[PDB]
Structures are given as C-alpha cells and as structure tokens.
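Asks: Sharing a structure below in structure tokens format, with a few things to ask.
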Amino acid sequence: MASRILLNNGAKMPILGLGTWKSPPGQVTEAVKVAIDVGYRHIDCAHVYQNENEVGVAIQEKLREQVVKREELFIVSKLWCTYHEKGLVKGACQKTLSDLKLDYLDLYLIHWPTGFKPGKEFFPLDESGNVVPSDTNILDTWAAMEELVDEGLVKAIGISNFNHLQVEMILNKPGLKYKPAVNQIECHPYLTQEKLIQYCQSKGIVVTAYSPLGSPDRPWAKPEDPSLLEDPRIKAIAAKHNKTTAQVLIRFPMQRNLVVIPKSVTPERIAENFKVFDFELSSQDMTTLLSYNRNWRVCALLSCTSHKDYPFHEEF
Ligand SMILES: NC(=O)c1ccc[n+]([C@@H]2O[C@H](COP(=O)([O-])OP(=O)(O)OC[C@H]3O[C@@H](n4cnc5c(N)ncnc54)[C@H](OP(=O)(O)O)[C@@H]3O)[C@@H](O)[C@H]2O)c1
Ligand SMILES: COc1c(Br)c(Br)c(Br)c(Br)c1Cn1c(=O)ccn(CC(=O)O)c1=O
C-alpha cells in the first residue's frame with residue numbers, strides 16, 4: 001500500500017519500520033544508522049528495550065549530517081507498565097525523550113494494558129511468579145497520555161496489545177480528548193488477527209503488526225516451536241517470487257493495510273528487509289497464508305494471566 005499511512009491525527013506514518021526489541025545497546029546504534037541509510041523512516045522503540053540512549057545516538061548522528069530531517073523521521077516509543085500511575089507518565093515520557101535525544105515523539109504507545117508496581121525492576125514479581133500489579137486503571141493512564149499531546153511532547157498516542165473491549169473502553173471514555181491513533185499488536189501467519197484487525201481499522205485505528213518474522217530470538221523459544229522462516233509451505237511462495245521467506249513475511253501484513261516492524265541488527269538483513277517497496281503478492285498466496293493461522297502467540301505475557309487487565313483472555 002502507500003508507504004506512509006495516515007493516522008487520525010493528521011500525520012502520515014511509514015508502513016515499514018525498524019523494530020528494536022532485543023537489539024543490544026552495543027549493536028543498536030549502527031543498526032539505526034544503517035536502516036536510515038537504506039531508507040527506513042520509522043523506528044519502533046521502547047523504554048523497556050534498555051537501548052534508547054544508543055538508539056538516540058544513531059538518530060542524532062543522521063540529523064547532524066542531514067542525511068534525514070527531523071520531520072522526515074517517524075519515531076515511536078512506548079510507556080512501560082511500571083509507569084501507569086498517572087503522575088509518573090510525563091516523567092517516563094521525558095526520560096525516553098532524553099534517551100533518544102528528541103524534543104518530541106511522533107508516537108507514544110501504552111505498551112501493555114496492564115499496570116505494574118512502579119520501580120526500577122521492569123517486571124516485578126511476587127514469590128509465585130506472577131507480576132505485582134498496580135491498581136491503576138487504563139482510562140486514568142490514557143488521560144495522562146492525552147496531556148502529553150496537549151503539552152507538545154508527543155504528536156500522537158496509541159495502545160499496544162489491547163483487545164477490542166479494551167479499545168472500546170477508551171473510545172467510550174467520557175471526556176475523551178483524542179482517540180488512539182494506533183493499536184500495535186502481534187501479527188503474523190500463525191496469528192492472523194483477522195477479527196481484531198477488522199475491529200481496529202473500522203474504528204479508524206491504524207494497526208502495526210509486531211514480531212512479523214515470529215521472533216525466533218524470543219528468549220523463551222522452545223526448540224520444538226514452529227518456525228515461520230523455516231516452514232516449507234512458506235519457503236515455496238518465496239522461491240516462486242524470487243524473494244526470501246522473510247521478505248514474504250514482511251510484505252504479507254503490508255498488503256492488509258497494517259504497519260510492520262521487523263527487527264534486525266544484521267545490516268544485510270536490515271536492507272533485505274527494506275527491499276519490499278517493489279513487488280506484489282497474489283491473492284492466491286495471501287489467502288493461503290491467512291490459512292496457516294494457529295492462533296499461536298509469541299508474546300502472551302503469561303506472568304500476567306491473573307492481572308485484571310490481562311488482554312489475551314478475550315477471543316479478540
Ligand atoms: N508492543 C509490543 O508488545 C511488541 C512486542 C514484540 C515486538 N514488538 C516490536 O516488533 C519488533 C519486531 O518483532 P520481534 O523483535 O519480536 O521479532 P521479528 O522481527 O519477528 O524477528 C526478529 C528476529 O529475526 C531475525 N531476522 C531479522 N531479519 C531477518 C531476515 N531478513 N532474515 C532472517 N532473519 C531475520 C533477527 O535476527 P538479527 O537481529 O540477529 O539479524 C531477529 O533474531 C520488535 O523488535 C519490537 O520493536 C513490539
Ligand atoms: C511480562 O513481563 C516480562 C517478564 Br515477567 C519477563 Br521474565 C521478561 Br524476560 C520480559 Br522481556 C517481560 C516483558 N515482555 C514480555 O513478556 C513479552 C514481550 N516483551 C517485549 C515487548 O513487550 O515489546 C516484553 O518486554
């Protein structure tokens with residue numbers, strides 16, 4: 001589709017972006033310098049990726065050589081769960097601004113619908129292994145997000161891993177100032193998200209799909225797990241197209257009006273990943289892909305299954 005989808009806030013947003021979860025501080029700068037070199041204009045970031053400083057370096061570097069202008073960059077960070085208490089949102093936002101070395105974000109997401117106990121510990125757990133919630137509610141958190149818009153710190157606000165009932169709850173929030181611009185969710189061939197994707201676009205909310213390649217590098221990957229990249233059925237469509245299994249996987253959600261944010265620190269792969277503004281997949285394959293759906297989640301936040309705002313109990 002069109003390279004820069006438009007958000008319900010006036011801004012357009014690059015449908016392909018560089019993902020930075022699991023990109024170690026020591027490698028992430030050179031990856032963001034490279035990805036910008038090849039053409040990426042969109043960076044997916046989070047405080048909880050513990051590399052924002054290093055990311056921010058690469059971004060400043062490119063501006064101060066005027067390889068790209070600020071207003072050309074679509075930069076996304078997220079508010080981690082330990083920061084939902086409304087009084088802490090602003091500070092968390094400023095901190096990530098300071099890390100990235102930016103005056104403003106193009107998009108700040110509520111990273112998960114679930115509030116954690118505030119601290120340094122990103123995932124605070126009781127003795128049984130479930131996280132320690134805060135009794136914060138979404139709407140209060142969301143309202144602090146809105147204040148960030150009005151204050152000029154962020155240009156848009158979205159949500160990530162929200163079920164539809166959770167988006168609905170914000171939409172129907174009395175006194176609502178801004179509807180969420182984006183829902184960032186897990187989306188890929190073994191989790192096609194047809195129902196929630198439908199719901200979100202219809203409400204005029206742009207859907208970014210995360211872990212498009214299945215996130216083989218996810219730390220808790222069992223060896224016996226399915227691998228998108230090494231699925232014979234998916235390898236074929238790629239050979240048929242004279243492109244890589246990954247390039248398929250990346251163009252797939254793009255042909256659904258989703259935004260997509262593959263992660264790499266491998267400069268070769270980073271650029272292999274951007275070589276997708278120049279072909280098309282057939283409706284034959286598109287529907288075949290959608291048929292592989294196993295309702296399989298890479299990110300299920302299982303330590304939070306007994307959190308009142310755990311989002312994955314809902315069908316969608
Ligand atoms: N909002 C949320 O809750 C949430 C959750 C998960 C992810 N996300 C976002 O989505 C981004 C992408 O998702 P992800 O990090 O889960 O995993 P992913 O993008 O599905 O896959 C990344 C893994 O695949 C490898 N890879 C990258 N390009 C490749 C290529 N062209 N060929 C073969 N292998 C390739 C990478 O290796 P190397 O890097 O070693 O090359 C890395 O190990 C994240 O980084 C994050 O920004 C958001
Ligand atoms: C639920 O909190 C934990 C816990 Br508990 C542990 Br242990 C780890 Br490791 C992570 Br990375 C997290 C946070 N987390 C996930 O669970 C799944 C994906 N991600 C990446 C993301 O949210 O973008 C997490 O940070």
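Going by what the header records, the deposited coordinates were determined by X-ray crystallography, 2.5 Å.
Placement of Cβ uses the backbone N, Cα and C atoms for every residue, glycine included.
So Swiss-Prot has the following annotated:
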ACT_SITE  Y49  active site, proton donor
BINDING   10-19, 211-273  NADP(+) binding site
BINDING   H111  substrate binding site
MUTAGEN   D44 to N  Reduced glyceraldehyde oxidoreductase activity
MUTAGEN   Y49 to F  Complete loss of glyceraldehyde oxidoreductase activity
MUTAGEN   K78 to M  Reduced glyceraldehyde oxidoreductase activity
MUTAGEN   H111 to N  Reduced glyceraldehyde oxidoreductase activity
Asks: Tell me the Cβ neighbour count for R251 (NADP(+) binding site), meaning other Cβ atoms within 10 Å of its Cβ, over all protein chains shown.
Replies: 22
Asks: Given the mutagenesis positions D44, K78, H111, tell me which ones have a C-alpha lying within 10 Å of the C-alpha of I261 (NADP(+) binding site).
Replies: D44
Asks: Compared by Cα position, which of the mutagenesis positions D44, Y49, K78, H111 is the closest one to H241 (NADP(+) binding site)?
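Replies: It is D44, whose Cα lies nearest.
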Asks: Taking just the CA atoms, what is the gap between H111 (mutagenesis position) and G10 (NADP(+) binding site) in Å?
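Replies: Distance between the two Cα atoms comes out at 22 Å.
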Asks: Please report how many Å separate the Cα atom of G10 (NADP(+) binding site) from that of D44 (mutagenesis position), as a whole number.
Replies: 20
Asks: What is the total of other Cβ atoms whose distance to the Cβ of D44 (mutagenesis position) is within 10 Å?
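Replies: There are 26 of them.
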Asks: Helix, strand or coil: which one is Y49 (mutagenesis position) in, per DSSP?
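Replies: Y49 (mutagenesis position) sits in a helix per DSSP.
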Asks: I'd like to verify something. Among the binding-site residues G10, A221, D231, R251, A271, which ones have a C-beta closer than 6 angstroms to some atom of ligand 1?
Replies: none
Asks: Taking the Cβ of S211 (NADP(+) binding site) as reference, which residues of that chain separated by at least 6 in sequence fall under 8 Å from it?
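Replies: The answer is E186, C187, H188, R218, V298, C299.
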Asks: To the nearest Å, how far is the Cα of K78 (mutagenesis position) from the Cα of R251 (NADP(+) binding site)?
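Replies: Counting only the Cα atoms, the answer is 25 Å.
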Asks: Among the binding-site residues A221, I261, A271, which residue has the fewest other Cβ atoms within 10 Å of its own Cβ?
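Replies: Looking at the binding-site residues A221, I261, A271, the Cβ with the fewest others within 10 Å is that of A221.
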Asks: What's the most sparsely packed of the recorded positions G10, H111, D231, counting other C-beta atoms within 10 A?
Replies: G10
Asks: To the nearest whole angstrom, state the Cα distance for the pair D231 (NADP(+) binding site) and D44 (mutagenesis position).
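Replies: With the alpha carbons as reference points, the distance is 27 Å.
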